[PDB]
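A quick write-up on the structure given underneath.
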Amino acid sequence: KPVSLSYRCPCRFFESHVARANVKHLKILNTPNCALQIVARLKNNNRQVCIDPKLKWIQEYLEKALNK
């Protein structure tokens, strides 16, 4: 068992290799015990993946979604 003690982060791993056009659904999770993490559901895979906030299109997404 990989120990974490606490729950820590809902999203542990990030796909990062997720493009805007392959995203069915976007949810932004705010985890105080970790950092920010975005959840996207894949259109082709149909699964939800956790996205890394360092993605450029994500940065674009942030300024759009949080400001407007």
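Residue numbering for chain A follows Swiss-Prot; the residues present correspond to positions 22-89, in that order.
Backbone N, Cα and C define each Cβ position, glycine as well.
According to Swiss-Prot, the mutagenesis experiment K22 to A carries this note: Loss of chemotactic activity. Secondary structure at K22 (mutagenesis position), as computed by DSSP, is coil. There are 3 other CB atoms within 10 A of the CB of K22 (mutagenesis position), with all protein chains counted.
Listed in Swiss-Prot is the mutagenesis experiment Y28 to H, annotated as follows: No significant effect on CXCR4 binding or activation. Counting every protein chain shown, the Cβ of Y28 (mutagenesis position) has 9 other Cβ atoms within 10 Å.
According to Swiss-Prot, the mutagenesis experiment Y28 to A carries this note: Impaired CXCR4 activation ability, but only slightly impaired binding to the receptor. For the recorded site, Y28 (mutagenesis position), the DSSP three-state label reads coil.
Looking at Swiss-Prot, you'll find the mutagenesis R29 to Q noted as follows: Greatly impaired chemotactic activity and enhanced inhibition by heparin. Taking all protein chains in view, 11 other C-beta atoms sit within 10 angstroms of the C-beta of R29 (mutagenesis position).
Where Swiss-Prot documents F34 to A as a mutagenesis experiment, the accompanying text is: No effect on anti-HIV-1 and chemotactic activities. Slightly impaired chemotactic activity and no effect on inhibition by heparin; when associated with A-35. Neighbour density for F34 (mutagenesis position): within 10 A of its CB lie 9 other CB atoms from the protein chains shown.
According to DSSP, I49 (heparin binding site) is assigned to a strand segment. Residues annotated as heparin binding site in Swiss-Prot: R41, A42, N43, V44, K45, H46, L47, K48, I49, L50, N51, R62, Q69, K85.
What Swiss-Prot says about the mutagenesis result for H46 to L is this: No significant effect on dimerization in neutral pH. Eliminates the pH dependence of dimerization. Long-range Cβ neighbours of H46 (mutagenesis position) (same chain, at least 6 residues apart, Cβ-Cβ under 8 Å): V60, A61, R62, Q69.
Swiss-Prot gives this note for the published mutagenesis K48 to A: Impaired CXCR4 activation.
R68 (mutagenesis position) carries neither a helix nor a strand DSSP state and counts as coil. The local packing around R68 (mutagenesis position), expressed as other Cβ atoms within 10 Å of its Cβ over all shown chains, amounts to 10. Swiss-Prot gives this note for the published mutagenesis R68 to A: Impaired CXCR4 activation.
What Swiss-Prot says about the mutagenesis result for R68 to Q is this: Slightly impaired CXCR4 activation and clear resistance to inhibition by heparin; when associated with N-46; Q-48; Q-62 and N-69.
Reported as a whole number, the C-alpha separation between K45 (heparin binding site) and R68 (mutagenesis position) equals 9 Å. For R41 (heparin binding site) paired with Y28 (mutagenesis position), the C-alpha to C-alpha distance reads 29 Å.
Within the set of recorded positions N43, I49, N51, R68, the entry lying nearest in space to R29 (mutagenesis position) is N51 (CA atoms).
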